[PDB]
Every structure is written in C-alpha cells, then in structure tokens.
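Novice: Take a look at this one; I'll ask things after.
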Amino acid sequence: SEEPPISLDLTXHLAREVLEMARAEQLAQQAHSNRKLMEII
C-alpha cells in the first residue's frame, strides 16, 4: 500500500532505458532525418 517507493527507485536505474534510450532514439531519428533534410537544402 504505502511501501518503500520501490518502483520509483528501480525507475531511477532503468531511466537509462526509458529516458536515455528514448532520448537517444529521438536524437538519432532527429539527427539523421534532420541531417537528410538539411543535406538536401
């Protein structure tokens, strides 16, 4: 019910998944896509 905030702490760790991976995949798509468009113009 009330517990140590276990899910949150673990989210602390796997933020390297859902924030670093997510943010990286965004930077990747928005690098290469943007750089393709930019490379065109």
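Here chain A follows Swiss-Prot, giving residues 154-194 in order.
Positions of Cβ are set from backbone N, Cα and C atoms, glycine also.
Reproduced below are the annotations present in Swiss-Prot:
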- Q183 to A: Strongly reduced affinity for CRFR1 (MUTAGEN)
- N187 to A: No effect on affinity for CRFR1 (MUTAGEN)
- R188 to A: Strongly reduced affinity for CRFR1 (MUTAGEN)
- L190 to A: Strongly reduced affinity for CRFR1 (MUTAGEN)
- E192 to A: No effect on affinity for CRFR1 (MUTAGEN)
Novice: Please list residues from the chain of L190 (mutagenesis position) whose Cβ is under 8 angstroms from its Cβ, counting only those at least six apart in sequence.
Specialist: none
Novice: Determine the Cβ neighbour count for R188 (mutagenesis position): the number of other Cβ atoms within 10 Å of its Cβ.
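Specialist: Excluding its own Cβ, the number within 10 Å is 10.
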Novice: What's the number of neighbouring CB atoms sitting within 10 A of the CB on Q183 (mutagenesis position)?
Specialist: 10
Novice: Tell me which residues of the chain lie with their Cβ under 8 angstroms from that of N187 (mutagenesis position), as long as they are six or more apart in sequence?
Specialist: none
